[PDB]
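**Q** One structure, pasted below without further comment.
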Amino acid sequence: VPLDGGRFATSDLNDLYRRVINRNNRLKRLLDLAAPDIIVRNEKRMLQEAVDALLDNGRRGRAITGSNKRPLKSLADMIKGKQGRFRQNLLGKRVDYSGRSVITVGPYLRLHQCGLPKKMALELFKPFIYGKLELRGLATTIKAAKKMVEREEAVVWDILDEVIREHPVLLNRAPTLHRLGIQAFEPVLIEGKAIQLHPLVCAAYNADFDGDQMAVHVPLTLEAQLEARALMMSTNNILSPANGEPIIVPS
Amino acid sequence: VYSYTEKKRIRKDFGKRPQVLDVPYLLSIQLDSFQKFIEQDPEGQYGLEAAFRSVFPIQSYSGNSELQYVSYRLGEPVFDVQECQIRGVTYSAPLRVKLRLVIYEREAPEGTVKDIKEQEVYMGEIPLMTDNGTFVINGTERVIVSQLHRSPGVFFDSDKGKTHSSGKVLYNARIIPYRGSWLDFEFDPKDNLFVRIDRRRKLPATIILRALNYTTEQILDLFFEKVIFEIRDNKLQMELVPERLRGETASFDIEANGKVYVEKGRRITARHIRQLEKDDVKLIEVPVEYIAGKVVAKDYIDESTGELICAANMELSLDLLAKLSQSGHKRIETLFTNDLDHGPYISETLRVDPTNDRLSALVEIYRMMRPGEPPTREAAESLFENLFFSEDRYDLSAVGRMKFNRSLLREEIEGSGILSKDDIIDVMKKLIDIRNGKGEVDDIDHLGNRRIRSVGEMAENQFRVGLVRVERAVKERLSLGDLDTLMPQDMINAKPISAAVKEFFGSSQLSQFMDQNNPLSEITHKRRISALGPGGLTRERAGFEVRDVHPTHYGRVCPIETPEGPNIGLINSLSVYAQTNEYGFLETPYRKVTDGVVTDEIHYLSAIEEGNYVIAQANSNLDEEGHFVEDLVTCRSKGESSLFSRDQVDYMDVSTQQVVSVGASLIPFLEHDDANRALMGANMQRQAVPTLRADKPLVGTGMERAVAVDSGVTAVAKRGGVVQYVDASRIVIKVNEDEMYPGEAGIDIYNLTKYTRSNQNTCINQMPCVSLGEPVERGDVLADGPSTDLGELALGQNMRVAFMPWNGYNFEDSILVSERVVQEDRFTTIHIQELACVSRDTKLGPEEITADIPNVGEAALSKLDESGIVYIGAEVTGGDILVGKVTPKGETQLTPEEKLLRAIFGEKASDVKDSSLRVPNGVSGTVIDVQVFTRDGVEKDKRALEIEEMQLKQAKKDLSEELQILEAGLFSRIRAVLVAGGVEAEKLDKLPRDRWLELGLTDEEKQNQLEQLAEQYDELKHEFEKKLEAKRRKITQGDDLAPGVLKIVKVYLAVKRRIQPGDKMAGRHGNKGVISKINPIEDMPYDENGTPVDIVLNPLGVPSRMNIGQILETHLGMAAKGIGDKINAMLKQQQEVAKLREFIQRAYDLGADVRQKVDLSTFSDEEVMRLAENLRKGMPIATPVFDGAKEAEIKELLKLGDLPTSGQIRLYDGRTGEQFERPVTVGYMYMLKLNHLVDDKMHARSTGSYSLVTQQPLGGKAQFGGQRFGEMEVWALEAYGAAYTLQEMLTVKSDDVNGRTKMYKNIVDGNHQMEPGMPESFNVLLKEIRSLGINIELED
Amino acid sequence: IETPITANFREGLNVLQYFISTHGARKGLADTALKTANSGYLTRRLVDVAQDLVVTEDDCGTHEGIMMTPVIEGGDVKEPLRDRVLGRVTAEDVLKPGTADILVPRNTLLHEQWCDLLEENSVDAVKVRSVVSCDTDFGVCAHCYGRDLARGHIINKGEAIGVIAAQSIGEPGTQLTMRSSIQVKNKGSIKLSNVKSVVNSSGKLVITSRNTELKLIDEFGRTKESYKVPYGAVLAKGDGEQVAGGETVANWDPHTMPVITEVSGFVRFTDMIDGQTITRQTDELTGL
Amino acid sequence: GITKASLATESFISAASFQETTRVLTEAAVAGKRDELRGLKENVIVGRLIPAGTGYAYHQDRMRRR
DNA sequence: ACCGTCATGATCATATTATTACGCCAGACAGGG
DNA sequence: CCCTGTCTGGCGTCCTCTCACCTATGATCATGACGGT
RNA sequence: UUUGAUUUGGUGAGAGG
Ligand SMILES: [Zn+2]
């Protein structure tokens, strides 16, 4: 893919494959021409080192480099490491229907519910609002509904309070260490831009309010709503799993 | 006496220690280093002349040609700083060099060249430094940060404990050159001595001693003493000095002079040594077993056979003694190899050596350098002379030679940059002495071993690397061409030099983007001692000790200002008074305490000169002469604090502010905060944001004026005088006559910098703070900058705070703020965003910026003009159109008739699809400034011609006003001269004003001065002509731009972000907090006067997070506002100036022996009213850092106002209207808004774009992305029994494309159900494993 | 540092005292900011060794399990038995401490009511079922795990215990740091284990075994103290004896390894020749 | 020890999502190894129900119906 | 004003060298009593 | 031949946000501006 | 024999928790 401009930012594997093919074409031409022994030994040796650099770069002596002195990333370096496919795209994935903002207190809450802003609520619940709008009969095609929530008319906030009501969300503080760092709440809508989080629950998240941020995730399917209500609800986590001590201790 | 802006609002100052050295210019590291870099410097070093005289003359490959060096010169930059930041060029200056070519003849290189040629040549563009201390690289203002690295010279480290797992410590001696090959001597557990060169293979060390042409006899002559055995008639007698026998158990009965001295089985005592040296015993008797293992020194040869009796460095046996005894040798020289005194490390090393002469040693060194190739004696000589002994490849600096002589106890600190034989032999001698037990090893973190590079030295090194690449190129070309026909600009090319210096200033690890949202953040980012970068350590590797404050950071590097997180103690910040030495070390001032009296001379000590002497602490009490009033005084001797006597001290600290930096010396009451909270307070004080109307600190440290004036955000007056014209744009100073040049008549014009974009999207404004007709002095503020006020430094604003728990809304650290704060528009910060739009060049033709746009109607295009660009002033919303741009059509439907263009319409019928480039939302704003840049050749549209006429008109008016204003000053000079000497009182204004020279006046200084002013006037006329022509050229021309772009439109939105629940505010002590609820006015706790408190903090953060300084700051702020309320009461009642003079004098005396001592009897009844006009919103109070206002002074100042003594007012409630029990603490705290706002972090995504290689959502906020459901969250959902939640969390919601389209249809139809499928990134894993030789499959 | 910081924070710290304070606090910030990496990598290694282990049965059908005793280092009894055998299913049925009674049966979960009836009877130690003794192939049965810990009941068939266990060990990784003779305290009865002893001439029972454990059992039956007594120590007391609180009951010299005997008689120097085997070093300051 | 014990497993995806993937994939490749999934991280990789929580009934059903 | 000469920009394959300064901790390897 | 220094590889925390910066070249047909007739 | 809106990649530096 090209970046913003007129040039193509090429990957490292294209450099590796293009060198193996350049060398292989040279070696076929030299075996056509019947070059002497030392020429085709260097040619086959450069092909051997080119293939060995393509597969696992740098396991042989000092790794090849394109720009500028940094070595270029091979196939085994697309697998291994902290940034391979296992640890970066298969065990942990980036996730739709998710949000993130700064937390704040809101002590009026009951401990099964958390405050969630109206702007984040209308963005995370766009398909449920679309389905609700199409059920009533206010609009017809999907486009009309996307224009309605792009304009944010006076009738979609009642739709939003009718998609929130019994639908839990997974709040998550960013260094999750134990299982009490993902807990499911019921949203209460907030005029504002900050997640209001019930204070007792903070001692589970190790969350103070000095600039912290949390992510919200939406259980889409029906089994996931029931798992958020029946296993991961914040009323269900009142004892720490490491021992018998209560984790909703008043702080 | 006080300056005139110090009679506006004179800050009350506590403090006891009378200062003797004021705060220096805080940006002296950057400016002094880069002034050292680029300046015409004779006598060789330092600067660019060092590089140009060390890499030149380039002499050729024996072609008798030579390209030598004359001088250099930098021309003026083509662009000044403002045009450079607007357009986007480097701020560089062309480096003209005068190079000379000489060409020698045949058979005489000591003969005459036939022809020379000296000429000017262009090479590179080095970027200059602005007066603020910063660089402008590509329109973005960048700072190069000082590096802290290891000092060149010898270094005797000790690899303690860890190696060999037996406690036997090693000792290595790393010679650290400034440029060249390293050299590490070390030991091993077999106690052999091993050299190594640049961490390569290991050799025994004496192989280099043979390489310096030493025979083995000379080596043992150097590294050991001699023991003499004389064969005199009886048992091969011995010369004995008993100092070698200190504690050795003899093998026999040592007797002499017929007297038994030492018994067998005992050791020689010290008194037996005294007996033997008092009787002067020389020859003693040894047995045949005594020389059973003595090691001979030199070779003995038998004269008869011509053979070798015994080789050098060999133990002696019975047969070897029998051979050398009958050959005629009476003297036997051996060595003393003791257990404690002298080990035979050299002897075991020579026994491991296989080599025997100079040639074999040079062969083995040539073989360990370049492995597996035939050596030759010429190649080995050339390599070993080019490792250490050549001016080219090896160079200690002056710093290196100083450390290398000082750490070897030499005398002269001057020497050559190359090593020698004595140098390496002294390294091996000192290493053997450290192994023997005398002398000490050297620690690493001691600041006598950490040098500070800066901008000048690093730019010199990168420029030198560019020059050695270009000397490779010139050595290539010079002896491979026809001479004489070429000139020295066809040879040398400017590509590697400019590439090297542009890569260093462009992207290095130390040339970093300036954190500029605050004057404090500028002036503390420029003063930074980073340990990282090239030549230093790395964050994810090291370590433990370097992240720790050594005992010699006292007064050089600040101990409390450092970034917490992954790099603590590596991103150290330099202190206040800390200069930099001549060599590059750190030095700090002290006061020379002669035997009784503290003399007021300052005296700079380095890091190793501080250790030998003894330094008194800063705040030691002394009675008006310098005599220390105690007889035990707290001092520190050799890195260790203690209590010393009165007159064994040698130095005293200068001022008590010198341990800290300028980030953490604006914190009042710093001595009361625990160091963690002071660290977090200094770091958040760096992270502030400028508000709309910045107020002042009521409780400052007096350090605000140094940080404001000594930075570059205010408009400091250059020459004092009288203001003539104040405006929001410009300020005109008329220069006083006792400060004024004779020629160039002179009235200065300050063009202020109005609303423009900073780097952190703040609003760097300048407001004029002077009146009209007002006197100003030299060195004085005229225009306040961002977060300044009257020349002070006002970061946040000061508000009425109360410490009480209020109904849970301030639970952990939260802050609760009244609506009275947001109604007063007092945190309403102003941000500016830059939105760019380029007109690229693609296929089917170029793009269109015009407003004839498909798919849009009246409601979009009403906010655009007739040429696409939005108006200046149109207040837009999130998602309107700013620049209309149409080309996106792609290939929806391939053109039927190939390239049918000329048929239906003109060019084409809108391809196949059309959609005018419309923008996003999330932000409001008001378009304040539009720039249009045009690549030359492209047709300017009507709005680009409108901007061209506009800027032509502005620059025309501005230069014409330059001519008019300076002509007005010149005519005022003519009127001032013609007051005397042929004055015409009526005849002066009858004639036109341009002829004020031919009036009646003889040949005096006055007609000479009128001729000089006529010279100046005609110079201004012709200069105005040529400069207006050049400015029309600069406006009219195009600009060089990107490859294939037509025009760039830049639009500046100006958002005004107020405050809301979710922003981060914080004080200056570490009391953070997300503001949690913006209450109404009525709910606030008020007191029995009526005033509501503005902010309700939480008390519980004080005893755990030990920052007790904020409560003293609160009480002293309430005292300051009590004095301000009493001034407001005495002034609102229209009272005469006598009572105001009385009360202001009582509020300014009020203390112990202090420094301020002002009196209002020399302010003359009009300044006192204006000083009270400035004090009526509170009285500013200075509190210096460690010499601050004590508790009793705060109590006495709270007694001057009628406030309660304990600081606590009883407060009523707003809701219930009934009193809070146990009266609470109110006062004023100076709180800062930080730029971690909440409508920059909040984000939400239902369904956006998806990545290309792995079909997962994108990352970030600008890219409309989703939050990473990371690995530990997957573990936390495995830890419950949630199984379907995790299945849709990593198959449906994330990756599987058919799964998520089935999901979206099922959600908009009401059927909550998932069709699972497979992650597509697992198929990517299959293709990446399968693209190897591995065959992964899926069975069944 | 031998000179302290005599000034608190309400009085002002001067310059040197704040600089010593900054030594002490910079070390703590560097320790946390480098400790967190090892804490996170420890949680990663633990949840990838666990990773598989799922509660997959209801009874493995065994009679083996570890012997939970209260732990005692040598001071007062540190962690009581009710902290260690709370909610873990017993292996065989615990005998009441009197004589041969079925106090609790052999497969009962020990919740708080059972643990209170254990503390009333002062039960010595419980043989309880442990996860390492579980006979289940590929998983852990529901009894050999124990109580659910955040639910009051036994672990359900299914709940992943390896991951919650690995998180619960590695999660406190941040709070952890990174970088003569025996004097009795209470008053009770003596008991000796791993003991082979002999009475000396004076009467103090000396020990011919190195590994002897000296327990102090109370008047009720539980074990309240424990110590390790070396080979050849002078015990002031004997087996089964009652002592007073604070009375010294043990004595030895660790710098002199005793070569004490079992019987009496005369001493001969077998293979002890002065000059090669042993040496003559007449003492300087004493003469003996 | 725990890293030697999690890299010595009878499931090479479990021992490849963890530390060194080169050693484990060559050992599994030249042994011709097969991964009867049967654990938590194999099913987090391959994208299906965890055989612990709610999915233990699903894996009981699938293990019964073979 | 038309014709011829110097100058200057497109497309295109050719294939890799002159710094060092982590800290354990397993795991494999030549050396020697 | 069983200990043994020595060398080589392989680890080293999660989540987020802002900014800037991105290979040289060696060779030639054909277009393009300059000067003579 | 004619229905379609779709995609912004590595490297290095710095801050928040
Ligand atoms: Zn079991």
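Residue numbering in chain C adheres to Swiss-Prot, whereby the residues present occupy positions 755-933, 948-1056 in order.
Looking at the header, which is where the method is noted, we find electron microscopy, 4.4 Å.
Placement of Cβ uses the backbone N, Cα and C atoms for every residue, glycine included.
The Zn(2+) 2 binding site annotation in Swiss-Prot covers C:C814, C:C888, C:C895, C:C898. Experimental mutagenesis is annotated in Swiss-Prot for C:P758 to S or T, with the remark: Resistant to antibiotics salinamide A and B. C:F763 to C appears in Swiss-Prot as a published mutagenesis result, with the remark: Resistant to antibiotics salinamide A and B. In Swiss-Prot, a mutagenesis experiment is listed as C:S775 to A, annotated with the note Resistant to antibiotics salinamide A and B.
Any idea what these are sitting next to in the structure?
**A** In the shown protein chains, 26 other C-beta atoms lie within 10 A of the C-beta of C:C898 (Zn(2+) 2 binding site).
C:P758 (mutagenesis position) is surrounded by 8 other CB atoms, counting those within 10 A of its CB over all protein chains shown.
According to DSSP, C:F763 (mutagenesis position) is assigned to coil rather than to any helix or strand. The Cβ of C:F763 (mutagenesis position) has 16 neighbouring Cβ atoms from other residues within 10 Å, across all protein chains displayed.
In the three-state DSSP reading, C:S775 (mutagenesis position) counts as helix. Taking the Cβ of C:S775 (mutagenesis position) as centre and 10 Å as the limit, one finds 19 other Cβ atoms among all the protein chains shown.
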**Q** Between C:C814, C:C888, C:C895, which of the binding-site residues has its C-beta surrounded by the fewest other C-beta atoms within 10 Å?
**A** C:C814
**Q** Where ligand 1 binds, which of the recorded positions C:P758, C:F763, C:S775, C:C895, C:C898 are close by, with Cβ under 6 Å?
**A** C:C895, C:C898
**Q** Whose Cβ lies within 8 Å of the mean position of the Cβ atoms of C:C814, C:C888, C:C895, C:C898, the Zn(2+) 2 site, other than those residues?
**A** C:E811, C:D813, C:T816, C:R883, C:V885, C:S887, C:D889, C:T890, C:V894, C:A896, C:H897, C:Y899
**Q** What does the structure give for the C-alpha distance between C:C895 (Zn(2+) 2 binding site) and C:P758 (mutagenesis position)? Integer Å is fine.
**A** 58
**Q** Distance check, please: Cα of C:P758 (mutagenesis position) against Cα of C:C898 (Zn(2+) 2 binding site), rounded to an integer number of angstrom.
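**A** The Cα atom of C:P758 (mutagenesis position) is 54 Å away from the Cα atom of C:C898 (Zn(2+) 2 binding site).
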**Q** Can you grab the distance from C:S775 (mutagenesis position) over to C:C888 (Zn(2+) 2 binding site)? Cα atoms, rounded to a whole Å.
**A** 53
**Q** Check each of the recorded positions C:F763, C:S775, C:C888 and report back the ones whose Cβ is under 8 Å from some Cβ of chain B.
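**A** Contact set vs B: C:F763, C:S775.
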**Q** Given the binding-site residues C:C814, C:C888, C:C898, which one's Cα is the least distant from that of C:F763 (mutagenesis position)?
**A** C:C898
**Q** State the three-class DSSP label for C:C888 (Zn(2+) 2 binding site), counting H, G and I as helix, E and B as strand, and everything else as coil.
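**A** Where C:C888 (Zn(2+) 2 binding site) sits, the three-state DSSP reduction gives coil.
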